[PDB]
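Structure first, commentary second.
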Amino acid sequence: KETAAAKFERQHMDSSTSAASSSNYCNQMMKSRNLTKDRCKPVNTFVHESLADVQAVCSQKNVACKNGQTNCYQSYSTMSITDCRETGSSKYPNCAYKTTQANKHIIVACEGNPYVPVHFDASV
Ligand SMILES: [Au+]
């Protein structure tokens, strides 16, 4: 069983690229990170920062989670992110995505000991 922390790193971390490598990025990364396996994951965000910098958000600004839980944290600094958004043309198993790059504050849900990111909640 994949740990919640490892699943967060697979679904949301991409420290290799500074920003949305290309117009191809989401099509390749949604597939390579196994987010198009059983269905086309409809939206997903990748963060282009060090793992240590993303883990550190669990000690930053405490905010409400979209689901009403209290364990979400907002980054004090903006981070380089890529939003991936499934198109209309997109029909499983040929999942098609729009790659958008932005610099935004991330919001992540944290749990455990050690206290680490487990859920990408939002960017603002
Ligand atoms: Au800011």
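Here Swiss-Prot sets the residue numbers for chain A, with the shown residues being 27-150 in order.
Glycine residues also receive a Cβ, built from the backbone N, Cα and C atoms like all the rest.
Taken from Swiss-Prot, the feature substrate binding site applies to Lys33, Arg36, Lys67, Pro68, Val69, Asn70, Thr71, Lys92, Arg111. In this structure, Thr71 (substrate binding site) is part of a beta strand by DSSP.
Listed in sequence order, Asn70, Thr71, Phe72, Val73, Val80, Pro143, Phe146 are the same-chain residues at least 6 apart in sequence whose CB falls under 8 Å from the CB of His38 (mutagenesis position). Swiss-Prot lists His38 to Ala among its mutagenesis entries, and the accompanying note reads: Loss of activity.
According to its DSSP assignment, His38 (mutagenesis position) is helical. Here Swiss-Prot flags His38 as active site, proton acceptor.
Here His145 (mutagenesis position) comes close to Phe34, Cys91, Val134, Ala135: these same-chain residues lie at least six apart in sequence, with C-beta atoms under 8 angstroms from its C-beta. In Swiss-Prot, a published mutagenesis experiment is listed as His145 to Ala, annotated Loss of activity.
Under the DSSP three-state reduction, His145 (mutagenesis position) is assigned to strand. Annotated active site, proton donor per Swiss-Prot: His145, in sequence order.
The secondary structure of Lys33 (substrate binding site), as reduced to three states from DSSP, is helical. Neighbours of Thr71 (substrate binding site), defined as other CB atoms within 10 A of its CB across all chains, total 21. Sequence-distant neighbours of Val69 (substrate binding site) (same chain, 6+ residues apart, CB-CB distance under 8 A): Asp109, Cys110, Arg111, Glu112. Within the same chain, residues at least six positions away from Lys67 (substrate binding site) with a Cβ under 8 Å of its Cβ are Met56, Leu61, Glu112, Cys121. Around the Cβ of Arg111 (substrate binding site), a 10 Å sphere holds 15 further Cβ atoms from the protein chains shown.
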